[PDB]
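Heads up, the thing below is written out as structure tokens.
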2 protein chains.
Amino acid sequence: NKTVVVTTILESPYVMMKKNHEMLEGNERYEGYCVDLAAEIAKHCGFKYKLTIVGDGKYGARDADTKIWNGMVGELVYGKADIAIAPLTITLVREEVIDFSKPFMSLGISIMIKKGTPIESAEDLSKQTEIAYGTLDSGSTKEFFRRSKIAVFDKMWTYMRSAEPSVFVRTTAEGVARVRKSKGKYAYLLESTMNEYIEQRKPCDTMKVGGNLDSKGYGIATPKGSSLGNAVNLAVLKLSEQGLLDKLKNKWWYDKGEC
Amino acid sequence: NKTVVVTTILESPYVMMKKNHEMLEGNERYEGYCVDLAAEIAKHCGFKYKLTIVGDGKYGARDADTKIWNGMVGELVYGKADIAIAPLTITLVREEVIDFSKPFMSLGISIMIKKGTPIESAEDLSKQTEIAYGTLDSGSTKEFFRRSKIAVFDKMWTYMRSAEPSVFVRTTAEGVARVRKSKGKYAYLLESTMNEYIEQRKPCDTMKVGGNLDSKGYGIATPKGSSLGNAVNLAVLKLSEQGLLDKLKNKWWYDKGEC
Ligand SMILES: O=C(Cc1ccc(-n2nc(C(F)(F)F)c3c2CCCC3)cc1)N1CCCC1
Ligand SMILES: N[C@@H](CCC(=O)O)C(=O)O
Ligand SMILES: N[C@@H](CCC(=O)O)C(=O)O
Ligand SMILES: [Zn+2]
Ligand SMILES: [Zn+2]
Ligand SMILES: [Zn+2]
Ligand SMILES: [Zn+2]
Ligand SMILES: [Zn+2]
Ligand SMILES: [Zn+2]
């Protein structure tokens, strides 16, 4: 056996640097839902592991020209990591190049506003121009809009793709900060899981509005045909059935609530 | 190529006999969410197929003594069908013997009451004895209670397992009828998808109460190592991303609403 290299991403409350731990070593530096999940998966599957943060800070997309995968997906595709344990969305284009476990969490695209913003739905956003809106610049949310044939979402993409200045952000934290600083003139499209987390964080000035725009899941990813895929998949189902995933959700979202 | 034998189950609104079609032939007899899903899967995967209703009318469980699988799971395990396209819950014990696609629908165990029943939650059910409650006698809901280590659910199982007369039912329709006829003295534990469907059916006398007790998914099942598994899995993701699964949900639940 060898130590399994885990790629993950700094995304609250999934993986966070513990206060004042920057200069410590190894796995103990990090906390969060995916840190606890990695420990359980590794225990059930009988492996030792090293948590690493994805070098480019991205989830994963294929460049249109170079055909090269970036982010966590790229780390798996090019053999830089053995497994990705992160809020990584199961998508068709990714499933074509890596393997996913059954989902460990359900989510959908959602709208985050600064409280008091006169927006209730995606339709509302699409029918006005005063309030700008965008997504994480690389990720499954952007791709959702890029590919949608649904009238409202196609309209939103036509606006977003050419809006100036760019409505896209490099990180979730950047999108949240942009909502908070924009006096109601920027809304952020992000996954319901993140949105619901931030809604319960100080300064308690954002909220989720409207229903989810889609329904999907996060999965644990391994390189195609990995020795780990089968056991990891069975482990996710065991964690689900043993109530552990619900325990972790309660721990990191609502037990954490500051609002 | 050969005609693919599809096993499914008569369960509204997934697969229903069209009015006055009992004496007709082939696939045209049936309608419902899973009928529409089967047509899309078959189109994307490039196969012809025959819809068949599971002979024993069960979802699938392994007998404790004989070790034999019944229901749709058994039809796959013993080679009687090529694929199951039905509201078949993804579970660990099933995943050990058959393959599941990524989920096509999200659901959780839920409580159905006759309107006016003084029950708001599973905790409420567990803390009283006036109102009886039970599950489908063979299925993932029964197994959930049989295996739970959560205090409230363990208490409920201890009651259900020895209650007389039996609190278990052979079919969802039987559980719904039992709620409707029992003057508030029977509550039925069933999947949220079914519960939400029935809530919108005449005579509009039942309702879903409380949050879901768990979170899981339905998947399309194939025998272990089937030639169809890979393509079916990719097809489910395509249907999800193309908004087709959302379209089918709206079609069979809410466009169907009678209340
Ligand atoms: O498996 C359960 C719930 C759950 C159920 C279903 C999904 N997923 N996951 C997908 C996905 F495969 F990602 F596209 C899709 C769904 C339902 C909607 C169709 C596409 C996702 C999640 N969880 C594990 C622990 C908590 C939630
Ligand atoms: N979970 C997403 C990143 C967040 C987003 O795109 O909103 C992904 O796997 O790409
Ligand atoms: N979907 C369930 C049947 C319904 C239930 O158990 O409530 C199964 O696959 O076993
Ligand atoms: Zn420490
Ligand atoms: Zn465990
Ligand atoms: Zn620009
Ligand atoms: Zn007809
Ligand atoms: Zn299609
Ligand atoms: Zn009895």
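Sequential numbering from 1, following the chain as shown.
Per the header: X-ray crystallography, 1.5 Å.
Any Cβ shown, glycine's included, is placed from N, Cα and C.
Among the features that Swiss-Prot reports, L-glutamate binding site is placed at B:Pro87, B:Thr89, B:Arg94, B:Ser140, B:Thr141, B:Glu191. Here the Cβ of B:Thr89 (L-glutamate binding site) has 23 other Cβ atoms within 10 Å, regardless of which shown protein chain they belong to. DSSP assigns B:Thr89 (L-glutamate binding site) to a strand in the three-state reduction.
Mutagenesis annotation in Swiss-Prot: B:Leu92 to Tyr (Swiss-Prot position 504), described as Promotes dimerization. Strongly reduced desensitization; the structure shown retains the original residue. Around the Cβ of B:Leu92 (mutagenesis position), the number of neighbouring Cβ atoms within 10 Å comes to 19.
Within 10 Å of the C-beta of B:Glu191 (L-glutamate binding site) there are 25 other C-beta atoms, taking all protein chains into account. In this entry, B:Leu92 stand out among the recorded positions B:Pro87, B:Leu92, B:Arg94 as having a C-beta under 8 A from a C-beta of chain A. According to DSSP, B:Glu191 (L-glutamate binding site) sits within a strand segment. Within the same chain, the residues at least 6 positions away from B:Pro87 (L-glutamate binding site) whose Cβ sits under 8 Å from its Cβ are B:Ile9, B:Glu11, B:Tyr14, B:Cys34, B:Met105, B:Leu107, B:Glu191, B:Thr193, B:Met194, B:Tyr218, listed in sequence order. Looking at the residues that bind L-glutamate per the record, B:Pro87, B:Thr89, B:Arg94, B:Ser140, B:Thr141, B:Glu191, the two CA atoms farthest apart are separated by 18 Å. Screening the binding-site residues B:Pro87, B:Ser140, B:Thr141, B:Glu191 for a C-beta under 6 A from any atom of ligand 8 leaves none. B:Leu92 (mutagenesis position) and B:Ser140 (L-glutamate binding site) are 10 Å apart (CA-CA, integer value). A sphere of 10 angstroms centred on the C-beta of B:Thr141 (L-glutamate binding site) encloses 24 other C-beta atoms.
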